[PDB]
Amino acid sequence: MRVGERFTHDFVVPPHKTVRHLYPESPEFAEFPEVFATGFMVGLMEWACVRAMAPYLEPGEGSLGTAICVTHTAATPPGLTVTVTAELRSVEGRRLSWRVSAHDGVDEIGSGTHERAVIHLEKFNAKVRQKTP
Amino acid sequence: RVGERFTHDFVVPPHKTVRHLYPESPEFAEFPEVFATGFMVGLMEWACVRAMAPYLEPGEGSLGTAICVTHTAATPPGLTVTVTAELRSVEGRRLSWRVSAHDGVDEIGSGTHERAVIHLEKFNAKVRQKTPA
């Protein structure tokens, strides 16, 4: 991949992408305004980066999100399009760093950085299998 | 009060794995069955929200306005993730936190989280202004 490369990913926010939907298990969240959850924003940012990386992964490889550092500065109701822009900022070993940003057509809603590590799925799968209850 | 450690325990169910974050995403649908960064962020917000609720006034709620955390080990369903939230400061409407999370086997992440106290209906209305007809 090339440092500086950009990718864009558009997402119309549905009704099941609001705060209460990230954790139906939470009574503490049932009171919240019907807005796009930060956790769902984080997911959409990761998703953009994943799509950007996909062409460049050898067979048997995947990636994990290893860090997320973002602000969430405006709220987004269902119906608006969230556009995430992902810009590759640096690569070092199995590690990639992206500058990510998100706009909902009306406001910039957040931005920051996201780090991923390329992994070998089946070695990783074995490890996650030995931590399994 | 500042320095106070609030603990929050959560048994990870199958429906908090990566593919469950975005069932819309074909990319996520093949990911390993591990607790998603986006769900960890929501869990960290949940811990802080519970820690705050006593202290809000009627009609008050809060929103996460920033998150900056690592995600350093993977968690299969069945483990309990314990979030530890510690209050760093209260400045006006802003509450600042150090958060960390552990799955009973490894520490899985840590960093910082900020939240803003809001007037629930006063905010819901602002969101209406952005809500498409």
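In chain A, numbers come from Swiss-Prot; the residues present are 5-137, in order.
In case you wondered, yes, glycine gets a Cβ from its N, Cα and C as well.
Here's what Swiss-Prot has on this protein:
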- A:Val23 to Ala: Reduced activity (MUTAGEN)
- A:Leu26 to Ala: Reduced activity (MUTAGEN)
- A:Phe33 to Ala: Reduced activity (MUTAGEN)
- A:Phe40, A:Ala41, A:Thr42, A:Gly43, A:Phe44, A:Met45, A:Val46, A:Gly47, A:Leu48, A:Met49, A:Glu50, A:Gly69, A:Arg120: substrate binding site (BINDING)
- A:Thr42 to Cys or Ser: Enhancement of acetyl-CoA binding, but reduced activity toward fluoroacetyl-CoA (MUTAGEN)
- A:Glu50 to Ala or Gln: Reduced activity and affinity (MUTAGEN)
- A:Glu50: active site (ACT_SITE)
- A:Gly69, A:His76, A:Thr77: CoA binding site (BINDING)
- A:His76: active site (ACT_SITE)
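Fewest Cβ neighbours within 10 Å among the recorded positions A:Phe33, A:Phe40, A:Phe44: this applies to A:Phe33.
Those recorded positions from A:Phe40, A:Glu50, A:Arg120 lying by chain B, with Cβ under 8 Å from one of its Cβ atoms, are A:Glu50. Neighbour counts of Cβ atoms within 10 Å were compared across the recorded positions A:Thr42, A:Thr77; the minimum falls on A:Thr77. Long-range Cβ contacts of A:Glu50 (mutagenesis position) within its own chain (separation 6+, distance under 8 Å): A:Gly69, A:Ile72, A:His118, A:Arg120. If you draw a 10 Å sphere around the CB of A:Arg120 (substrate binding site), it holds 21 other CB atoms from the protein chains shown. Secondary structure at A:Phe33 (mutagenesis position), as computed by DSSP, is coil. Around the Cβ of A:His76 (CoA binding site), a 10 Å sphere holds 25 further Cβ atoms from the protein chains shown.
Other Cβ atoms within 10 Å of the Cβ of A:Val23 (mutagenesis position) number 24 in total over all chains. Taking Cβ-Cβ distances under 8 Å and a sequence separation of 6 or more, the neighbours of A:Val46 (substrate binding site) in its chain are A:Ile72, A:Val74. DSSP assigns A:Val23 (mutagenesis position) to a helical segment in the three-state reduction.
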